[PDB]
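Student: Sharing a structure, written as structure tokens. Questions coming.
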Amino acid sequence: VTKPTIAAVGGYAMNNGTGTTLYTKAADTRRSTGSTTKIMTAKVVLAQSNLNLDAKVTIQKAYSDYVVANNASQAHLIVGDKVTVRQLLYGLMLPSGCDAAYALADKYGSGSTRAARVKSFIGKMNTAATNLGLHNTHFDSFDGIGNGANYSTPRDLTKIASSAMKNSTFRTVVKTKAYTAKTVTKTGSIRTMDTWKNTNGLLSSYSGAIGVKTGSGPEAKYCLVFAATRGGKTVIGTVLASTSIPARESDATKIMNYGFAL
């Protein structure tokens, strides 16, 4: 059809299976990523050699005080509770839990203090980007809150998502609309947390939708990394700095419809 007009200042889409570019709009112009940064955190974790999805992590007061201070989005994890790595991945990706991101960084970074392990974890995120051969991506935080040193591009981010989608656990989490965690309490009892719902509205509005993660920030504005399959063909892409929640959703709908019609 005809190229669609979108509100996002940055946009990109490709055939996930072949790598062929389908849509472009300032595809290689660097911008702030906000919470879309959490896609890489999940990717690094899932690639750890010492990965055990059933391993349990104790929620520290630090994770809790962190979201309060930066008034970040959270999964409402309760300090004292024991949560598995698998549950933390759902907490990170669905409601966009920055408290979960912190817990994952602290667990998989290497070092003797929490401060040292987060530093090491962020170093791992950048190494992963270099290994993907990226040139316009740099991380300064494990969640996207950090600073102006936290940037990427619509093309770079799409390649990061495509790489993560190669992991079945990642694909499973990302297409999940709702998840309810049953955690272990400080005294040993089982707690049913309030249900977590995925912030990505395409999972319900766009048929074939299968991913992947919304994002936002004071500088990043409204972002979304999307993916969908139809006729055995899957297009994956990114939209950076759209003007609102609904606008970001139609931007992506428009790009995907165009990509499938090419």
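Numbering, chain A: per Swiss-Prot, residues 30-291 in sequence.
Using the three backbone atoms N, Cα and C, a Cβ is placed for every residue, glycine included.
When I checked Swiss-Prot for this same protein, it listed these features:
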type	residues	note
ACT_SITE	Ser64	active site, acyl-ester intermediate
ACT_SITE	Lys67	active site, proton acceptor
ACT_SITE	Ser125	active site
BINDING	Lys242	substrate binding site
MUTAGEN	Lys67 to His	Almost no activity
MUTAGEN	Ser125 to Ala	Almost no activity
MUTAGEN	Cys127 to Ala or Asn	10% of wild-type catalytic efficiency for aminolysis reaction, but increased catalytic efficiency for hydrolysis reaction
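For each feature listed, report its degree of burial, its nearest neighbours and the pertinent distances within the displayed model.
Tutor: Here the Cβ of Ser64 (active site, acyl-ester intermediate) has 24 other Cβ atoms within 10 Å, regardless of which shown protein chain they belong to.
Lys67 (mutagenesis position) falls within a helical segment according to DSSP.
For the recorded site, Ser125 (mutagenesis position), the DSSP three-state label reads coil. Of all Cβ atoms in the shown protein chains, 27 besides its own fall within 10 Å of the Cβ of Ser125 (mutagenesis position).
Taking Cβ-Cβ distances under 8 Å and a sequence separation of 6 or more, the neighbours of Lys242 (substrate binding site) in its chain are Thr65, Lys67, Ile68, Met122, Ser125, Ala190, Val203, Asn229, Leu253, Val254. Taken residue by residue with DSSP, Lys242 (substrate binding site) is part of a strand.
Of all Cβ atoms in the shown protein chains, 25 besides its own fall within 10 Å of the Cβ of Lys67 (mutagenesis position).
The Cβ of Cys127 (mutagenesis position) lies under 8 Å from the Cβ of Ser64, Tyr95, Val96, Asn99, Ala101, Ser102, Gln103, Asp172, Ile174, each of which sits 6+ residues away along the same chain.
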